[PDB]
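Here's the structure we're looking at; comments come further down.
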Amino acid sequence: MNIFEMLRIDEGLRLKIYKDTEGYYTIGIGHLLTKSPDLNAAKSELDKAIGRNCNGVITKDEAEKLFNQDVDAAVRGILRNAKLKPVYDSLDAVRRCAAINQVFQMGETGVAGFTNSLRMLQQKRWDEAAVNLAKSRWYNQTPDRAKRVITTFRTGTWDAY
Ligand SMILES: CCB1C=CC=CN1
Ligand SMILES: [Cl-]
């Protein structure tokens with residue numbers, strides 16, 4: 001296991017525009033296109049992202065290219081966030097994957113509400129952190145995926161995958 005295999009499990013692969021768990025137009029491996037309800041706006045974002053007129057459909061190679069870009073942007077964003085970087089750098093490699101997964105799903109400006117979880121993780125109080133992480137809209141809206149990510153934070157193993 002690694003971050004690519006982990007997110008591939010959690011996000012799936014679809015080659016035509018679809019709506020994600022929040023109702024937002026998405027393609028590929030969890031590549032969010034727009035929060036706009038206008039499919040034409042999503043199609044324009046897709047064409048801009050791929051560099052050609054896609055008419056709402058991409059290839060597997062194109063999906064994997066967007067995925068590589070999105071994972072890299074997620075990690076770099078963590079490193080450029082003064083609240084997230086110290087916690088991320090304190091973690092082992094498996095738990096770092098759980099952190100990337102969470103930012104990939106919720107956006108770096110969507111983890112803002114996780115101050116107390118972040119402190120418990122940096123303290124390595126793993127069971128307490130796991131309890132705190134589940135007291136969240138994140139967990140309640142996507143409980144089976146959140147349970148996998150939290151088990152990864154709790155144990156530092158890939159047992160949930
Ligand atoms: C909330 C995402 B996250 C970022 C760094 C460390 C742990 N989790
Ligand atoms: Cl709650």
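If you're wondering, the header gives X-ray crystallography, 1.5 Å.
For all residues, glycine too, the Cβ spot is worked out from N, Cα and C.
The feature active site, proton donor/acceptor is assigned by Swiss-Prot to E11 (among others), with experimental evidence given as support. Cβ neighbours within 10 Å of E11 (mutagenesis position), excluding its own Cβ and spanning all shown chains: 20.
Annotation source Swiss-Prot lists active site, proton donor/acceptor at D20 (among others). In sequence order, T26, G30, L32 are the residues of the chain that are 6 or more apart from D20 (mutagenesis position) and have a CB within less than 8 Å of its CB.
Contacts of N132 (mutagenesis position) defined by a Cβ separation under 8 A and a same-chain sequence distance of 6+ are given as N116, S117, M120, in order along the sequence. Residues or ranges marked as substrate binding site in Swiss-Prot: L32, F104, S117, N132.
For the mutagenesis experiment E11 to Q, the note given by Swiss-Prot reads: Complete loss of activity.
One entry in Swiss-Prot concerns the mutagenesis experiment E11 to A, F, H, M or N. Its note says: Complete loss of enzymatic activity. DSSP assigns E11 (mutagenesis position) to a helix.
Where Swiss-Prot documents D20 to C as a mutagenesis experiment, the accompanying text is: Nearly no effet on specific enzymatic activity.
For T26 (mutagenesis position), the Cβ neighbour count at a 10 Å cut-off comes to 22, with all displayed protein chains included. Experimental mutagenesis at this site is recorded by Swiss-Prot as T26 to H, annotated: Facilitates transglycosylation more effectively than hydrolysis; covalently bound substrate.
Annotation of the published mutagenesis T26 to E in Swiss-Prot: Complete loss of activity at neutral pH; covalently bound substrate; the original residue is retained in the structure shown.
Among the mutagenesis results in Swiss-Prot, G30 to F has the note: Almost complete loss of enzymatic activity. The enzyme is destabilized by 1.5 kcal/mol. The residue drawn here is the original one. In the three-state DSSP scheme, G30 (mutagenesis position) is classed as coil.
For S117 to V, Swiss-Prot lists a mutagenesis experiment annotated as follows: 50-fold decrease in enzymatic activity.
Here Swiss-Prot describes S117 to F as a published mutagenesis experiment; the accompanying note says: 10-fold decrease in enzymatic activity. Look at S117 (mutagenesis position): DSSP puts it in a helix. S117 (mutagenesis position) is surrounded by 23 other CB atoms, counting those within 10 A of its CB over all protein chains shown.
As a published mutagenesis entry, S117 to I appears in Swiss-Prot alongside the note: 500-fold decrease in enzymatic activity.
In this structure, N132 (mutagenesis position) is part of a helix by DSSP. In Swiss-Prot, a published mutagenesis experiment is listed as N132 to M or F, annotated 2-fold decrease in enzymatic activity.
Put simply, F104 (substrate binding site) is 10 Å from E11 (mutagenesis position) when counted between their Cα atoms. Other Cβ atoms within 10 Å of the Cβ of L32 (substrate binding site), summed over all protein chains shown, number 18.
Taking a C-beta cut-off of under 8 Å and a sequence gap of six or more, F104 (substrate binding site) has these contacts in its own chain: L7, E11, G30, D70, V71, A74. In the three-state DSSP scheme, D20 (mutagenesis position) falls into the coil class.
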